[PDB]
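Note sheet for the following structure.
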Amino acid sequence: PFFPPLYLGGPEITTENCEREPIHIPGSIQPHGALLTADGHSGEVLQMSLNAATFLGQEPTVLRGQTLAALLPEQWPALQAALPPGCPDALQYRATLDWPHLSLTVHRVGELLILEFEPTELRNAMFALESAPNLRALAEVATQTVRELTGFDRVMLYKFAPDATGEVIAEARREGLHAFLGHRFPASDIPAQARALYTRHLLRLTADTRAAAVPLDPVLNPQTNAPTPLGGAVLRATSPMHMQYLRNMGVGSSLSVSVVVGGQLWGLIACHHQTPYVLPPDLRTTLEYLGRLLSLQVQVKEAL
Ligand SMILES: *C/C=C1/C(=C/c2[nH]c(/C=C3[NH+]=C(/C=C4\NC(=O)C(C=C)=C4C)C(C)=C\3CCC(=O)O)c(CCC(=O)O)c2C)NC(=O)[C@H]1C
């Protein structure tokens with residue numbers, strides 16, 4: 001069972017109890033975007049990240065209490081129609097706004113809407129994946145294609161063994177970087193609660209491995225007096241234990257995509273950049289689609 005989070009009197013995480021970190025409810029986000037939560041009926045703004053002013057151009061005490069009908073009068077009616085009560089937490093409403101461009105992503109958890117604001121601004125990929133004659137070739141073409149699309153310094157295909165140890169089975173990397181190909185890593189480097197979360201939510205990232213997390217205020221959802229679930233928010237703050245691991249490897253930006261085969265976490269497409277780096281929201285949607293394509297192709301090939 002999970003420890004309480006830091007804001008409910010829980011301990012700082014050490015290597016003795018990695019697996020008990022409640023990574024899904026950090027109560028904070030990464031600073032390259034802004035997050036609001038709102039009531040799914042009234043559109044009343046219930047929580048905001050403390051940096052929301054410098055993104056949305058209003059005072060911090062002024063935003064709390066207002067409704068989305070006032071703030072987003074064009075989007076509010078379509079948002080309600082798109083995410084009605086009872087819909088699953090995987091469904092996403094997406095829009096592009098002009099601002100004094102911002103990408104808006106919304107999902108629903110229970111009676112709460114979660115709004116993510118970020119600045120914004122493939123045919124041949126599909127047939128490259130289908131053409132591969134064996135599993136190795138598919139792995140190599142997948143990492144090389146993802147690197148061409150994104151510009152990341154390193155793209156790995158990271159495969160889980162039955163005992164949850166991992167191995168880099170294919171790799172595309174920048175000239176001068178040393179190889180991780182064939183190296184194996186202990187199960188605890190990606191602990192059990194992360195592996196479970198990564199089976200339901202297929203993409204996550206750390207844009208800057210040195211940036212401090214920005215709190216949500218208030219930290220608890222006023223509907224429930226309980227933590228806000230952020231498992232489905234890409235702006236979710238990353239575990240400080242993983243951030244340190246990345247800094248010690250010399251990585252400034254990290255992103256991975258889940259490869260899910262037969263409902264099981266088969267591997268990750270895992271990406272590194274040496275400097276901080278924000279991938280555009282449109283291009284993340286493409287990566288997500290490639291992960292599903294790769295999952296189907298990996299399934300049929302493992303028969304042979
Ligand atoms: C005691 C805590 C430990 C710990 C926790 C932890 N790790 C993650 C997430 C990831 N770890 C990854 C491991 C690797 N990346 C690599 O490049 C290599 C080697 C080539 C390894 C072994 C990966 C890929 C992830 C996923 C995220 C990403 O793509 O960057 C988490 C979950 C983080 C989050 O989602 O908030 C946690 C809690 N890792 C340890 O090593 C010990 C100290």
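These residue numbers are counts, starting from 1, taken along the chain as shown.
Cβ coordinates are placed from backbone N, Cα and C, and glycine is handled just like the others.
The Cβ neighbour count for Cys18 (tetrapyrrole binding site), using a 10 Å radius and every protein chain shown, is 19. Under the DSSP three-state reduction, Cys18 (tetrapyrrole binding site) is assigned to helix. Summarising the annotation, Swiss-Prot assigns tetrapyrrole binding site to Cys18.
Marked as domain 'PAS' by Swiss-Prot: 20-88.
As annotated by Swiss-Prot, domain 'GAF' applies to 134-298.
While the structure shown retains the original residue, Swiss-Prot records the mutagenesis experiment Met241 to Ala (Swiss-Prot position 259) with this note: Binds PCB (in vitro), but difference spectrum is altered. When secondary structure is read from DSSP and collapsed to three states, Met241 (mutagenesis position) falls in the helix class.
Under mutagenesis, Swiss-Prot gives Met241 to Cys (Swiss-Prot position 259) with this note: Binds PCB (in vitro), but difference spectrum is altered. Within the same chain, residues at least 6 positions away in sequence whose Cβ sits under 8 Å from that of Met241 (mutagenesis position) are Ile13, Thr15, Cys18, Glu21.
Non-local neighbourhood of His242 (mutagenesis position): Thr206, each in the same chain, at least six residues away, with C-beta under 8 Å from its C-beta. As a published mutagenesis entry, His242 to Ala (Swiss-Prot position 260) appears in Swiss-Prot alongside the note: 100-fold reduction of chromophore-binding activity.
According to DSSP, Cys271 (mutagenesis position) sits within a strand segment. Listed in Swiss-Prot is the mutagenesis experiment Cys271 to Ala (Swiss-Prot position 289), annotated as follows: Binds PCB (in vitro), but has aberrant spectral properties.
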Packing count at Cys271 (mutagenesis position) (other Cβ atoms within 10 Å of its Cβ): 26
Gap-flanking C-alpha distance, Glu121-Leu122 [9 residues absent from model], angstrom: 18
